[PDB]
Amino acid sequence: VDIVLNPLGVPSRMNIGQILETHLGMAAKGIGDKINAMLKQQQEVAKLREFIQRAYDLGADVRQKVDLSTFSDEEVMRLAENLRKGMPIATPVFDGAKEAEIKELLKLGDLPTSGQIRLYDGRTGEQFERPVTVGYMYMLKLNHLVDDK
Amino acid sequence: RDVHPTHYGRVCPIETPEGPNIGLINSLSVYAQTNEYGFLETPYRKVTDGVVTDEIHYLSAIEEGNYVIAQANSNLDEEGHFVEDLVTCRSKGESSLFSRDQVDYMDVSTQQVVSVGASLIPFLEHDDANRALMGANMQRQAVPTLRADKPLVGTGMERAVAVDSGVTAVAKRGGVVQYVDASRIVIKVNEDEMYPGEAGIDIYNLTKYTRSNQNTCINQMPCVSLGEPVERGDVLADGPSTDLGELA
Amino acid sequence: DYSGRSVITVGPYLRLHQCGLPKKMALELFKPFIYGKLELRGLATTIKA
Amino acid sequence: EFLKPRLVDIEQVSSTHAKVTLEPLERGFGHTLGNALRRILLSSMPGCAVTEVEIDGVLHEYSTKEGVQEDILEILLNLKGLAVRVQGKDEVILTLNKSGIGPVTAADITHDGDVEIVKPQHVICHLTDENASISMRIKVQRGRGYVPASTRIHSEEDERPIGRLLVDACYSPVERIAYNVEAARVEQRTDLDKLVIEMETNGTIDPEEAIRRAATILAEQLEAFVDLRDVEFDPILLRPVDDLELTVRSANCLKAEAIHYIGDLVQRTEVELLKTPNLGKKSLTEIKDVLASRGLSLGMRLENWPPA
Amino acid sequence: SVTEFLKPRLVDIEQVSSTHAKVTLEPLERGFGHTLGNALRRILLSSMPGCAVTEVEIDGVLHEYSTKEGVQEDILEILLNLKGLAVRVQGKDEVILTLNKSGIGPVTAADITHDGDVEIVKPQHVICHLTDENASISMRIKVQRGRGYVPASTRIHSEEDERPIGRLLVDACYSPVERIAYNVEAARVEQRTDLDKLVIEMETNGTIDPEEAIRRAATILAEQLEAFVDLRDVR
Amino acid sequence: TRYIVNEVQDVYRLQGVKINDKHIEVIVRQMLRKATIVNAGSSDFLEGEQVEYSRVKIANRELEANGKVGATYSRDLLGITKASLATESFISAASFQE
Amino acid sequence: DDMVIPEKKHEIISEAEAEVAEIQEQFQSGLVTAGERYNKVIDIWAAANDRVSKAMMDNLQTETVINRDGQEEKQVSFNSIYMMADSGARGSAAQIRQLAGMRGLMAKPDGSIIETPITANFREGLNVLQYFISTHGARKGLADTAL
Amino acid sequence: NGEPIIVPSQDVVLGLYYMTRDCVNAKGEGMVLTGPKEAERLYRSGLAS
RNA sequence: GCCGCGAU
């Protein structure tokens, strides 16, 4: 993992958005890693196009009509090579993805629906007793640095 | 310094300074505009009988204080009728449940209440108001990094914020790109539209490392490679902290 | 004077009576003590040195 | 009483991904060896990475060269990821010259004597006109761990001319490593453990050599535990007193009071050496005169006094 | 430069009693103190050859719940006392011992019948305080050499309940390591300021000095790597 | 004192704050200085005087034969903004208030 | 998944809505004044909120049902959010209720209380109206703390 | 008020609250062991919860 | 020295 954060900061400030965004980021990176694995072995365009199409329409009555039937072949390859890092999904402000959609997206990428995986201690090597939520959070580096203070 | 129930569609209820100036400084909502005299107005969709139409009326405080206004998060049929016979509404600075025919106006979108600063927070409805305020006021202090990185999860509002900020180079009337360099982009316009006589091509001189007000860097790198068609309003160079025309 | 100011972090290895000080923040607050101990041990004779 | 693990069934999935099997292992040693080897392999593995780059027309990393698509910053970031294997040398220079249209890849770098580019499809820059050329020299070294460009100053022991763009070095080839333990296929024994290590590197180091190096490092570190056991400086001082150009009536008096070094004379406060017989008021000022000429003011306080 | 690592120098040993030791090693390269400490602790705790009493027979009733014939200490306490007894047997895999005491007075570990091939390191280790008043106690114990720590999960021996009643499934601690702990602290050398220093606290039941146990763990772990360090050897 | 201590403690105990009563009583003692004299005989009459000064004066007069000179006083209760400003010394109370 | 939603929340929220509709009919009948119906609505909403809080807390406390050497038993839960709440590290009963149970009646425009409460927690979303309503209390609290 | 001001809080409490809790069934039930030393040894060896 | 912005 790249950042370790204190759980005791969530249930007292009521940023459930943190946890939901973390689960959603894990789902998006799972889809991106699946696409990257498909692209590494240079599979044919048919199955890659089918996977992209099946990934895009997932949802519950979503107002998104991206279809790759009208998409050019080299354009499809460019799209895959562009989002190989992760499918950049977006949720508008007050009508977003519910837990059902997030869990469905996680299940598409062969990931636990609960969003929590088991972790091992880096130094001792013993498994952590409880599952831990591992996800991707978008972090900002603020302009209050040290050398200026 | 308090949130008046008339701040609904005109002034953001979340974003504001914290300590001294709490509530004395505001940020306009995303759809709010100014009347001829200078009173804030917000747009609504007209309701005729039980069907909602696509006509948009701009209403001020006084005019909206009399009608009955529906809610954006209300289920809508295929043709335009309200699915439910009872609809949540605001009558006069309040809220209640009205009949399917008693409504007069409908909210246009769910982002109307909030400004543009707090519209880029995913899952805003799952945050406490104080923490949303802190996040909104702290997103403005981020610094541009070495390599811009798109957000893996967002609210789609990145495109408008990035393009409209004037920090990116958008092709005004471009055709097909001809010469791409680390500092210059020369585009040859399409045959369809020209100014008669003397022909013409578009030349954009990107601004390289330049001191900003807070002693940060301002940089522009092209995103088009060569021979790439470019439509009107396309994004050719991304300024500081923006990836392919998306705020990052 | 003889005063400094900086951001604080957490140290879980510390004892109840210890605090970590940046060695760049020291060597400024304790400069006269360094001068005295240098002139004492003979590394430098004059104050300019 | 303990079976000795052996290296067997080593296979490679790709040019980078590799799997290594250690079939004979006892009950608890699988996890211990796995974690120790993972930490050793991730922490300190010798490798080679680009140290510095000199481009013909640039002056600093924040410039733009005409005819290329990328800034010099992005070129340096691209070069930082270059993967190259060297043999018998540690300061090898790589030159790259190309003129034309299109991407310029690692395969264009001139073929050195003993230098292997693990991947040649690694694009580093793009040339976007017919008459633009790129000519650059890369000095690549051999190292152990991550060393920032800023933290190295010994490279400035010799003054570097303007035009030398210093880049950070990584030196670590092992990008990722995981281990696993399974029940062995041996049926004669009651139950045995088999350890499987998967490593994804940049291709610079062979997997088997990496496992051997990690084992040797662990053994060398254990060699300490295999046997516990264990159960007044500045040149101006330390200088004889017979050089201050002193008078005759001072020399005999100076020797009479066991003052043989310059330093012990300095440690004499004014009010006390006047009690010396036949010191002389005018003479004492002369001692103060010539001693202050060296900058040693009378009355200094030292800590310890060596006899030499 | 490359393939040259800092070796710890001037190890310090503070000895408390004859079974407690504190070993301080410095300097170790970053990320090595933790590795060495964990490997040594895991080896010392999980697999370390040693001997401990494992089977107990008491005259009278043989049930797990016993009246203890008025021996003023429950048979559970007797088994707990017998758990911690430390012995030294040379060259025999399994050995049977017998103890028999009559008369008022607490019984000690020295009461067992004298035999040359097993030595007792804690002769005054109390087992019981006699069967209250005016009675006798007879115990037949069986001690075998094992590895690490093995609990009383089940007998899985002999047939039916013969072995469980013949041994009473006394929990055995084979490894002579009562407690092992390791800490890693910050230390600096010359210009370097990020180095790891190891503090090992070791307490043993006896029969072996803590330094000897550390040496044995180090030797077995080093010999585990002979197949890889043989050809890739400096000498 | 019991009146003031009990009511001011209700504010702190309601929100869950523990503060010992000795700290409140110290403030009250500083609040009960500057007694007013209701009699005469010792160069004091119908005036506000520090209780400490009055106490040493009566003890001195009572120690002497003229015990009747000791004049009965009337204690006052001022505010902490007024009591802090009626400090005998003028360097203090001129660095805090008007 | 730690914020377990009580299952009976919807049943009793519907019961409260039915009672509110009945009292609105009573007000329309004219035998009740505005103050009486307002106060009765406030009281019944408080009762329903307390019942939701009790239901959520009971479902979260002994939620874990782990078998024993014989048959099955029940104990105190190991839920991470409940572990944080109970141990006193961070959080409290009110915050936990806001996370899982109903948010509850709230209003601070001039000190009064809106008749309709916030019936959605933070595990689910909020409508625009509910967020706008909570903003009153947030801003008032921030200003009071500042001043 | 006389209450101790330096007190464990935040993760520290969760360190002890998690440590001093019981479960109706775990690794090792009704086991009898000599003392805290054996408890630590059993937990570290992975034989008990 | 006066505003304006900002952190706790």
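Sequence positions for chain E are given in Swiss-Prot numbering; the residues included correspond to 4-238, in order.
Positions of Cβ are set from backbone N, Cα and C atoms, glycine also.
Feature list (source: Swiss-Prot):
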MUTAGEN   E:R45 to C  In rpoA112; temperature-sensitive, blocks RNA polymerase assembly
MUTAGEN   E:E165 to K  5-fold decrease in CRP-class II promoter-dependent transcription
MUTAGEN   E:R191 to C  In rpoA101; temperature-sensitive
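A distance of 35 Å separates the Cα atom of E:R45 (mutagenesis position) from that of E:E165 (mutagenesis position).
For E:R191 (mutagenesis position), the count of additional Cβ atoms within 10 Å of its Cβ stands at 12 [all protein chains shown]. A straight line from the CA of E:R191 (mutagenesis position) to the CA of E:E165 (mutagenesis position) spans 62 Å.
According to its DSSP assignment, E:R191 (mutagenesis position) is in a strand. Taking every protein chain shown into account, E:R45, E:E165 are the mutagenesis positions, and of these the Cβ with the most other Cβ atoms within 10 Å belongs to E:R45.
Closeness to chain G is evaluated for the mutagenesis positions E:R45, E:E165, E:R191 by Cβ distance, with values under 8 Å counted; no residue is counted.
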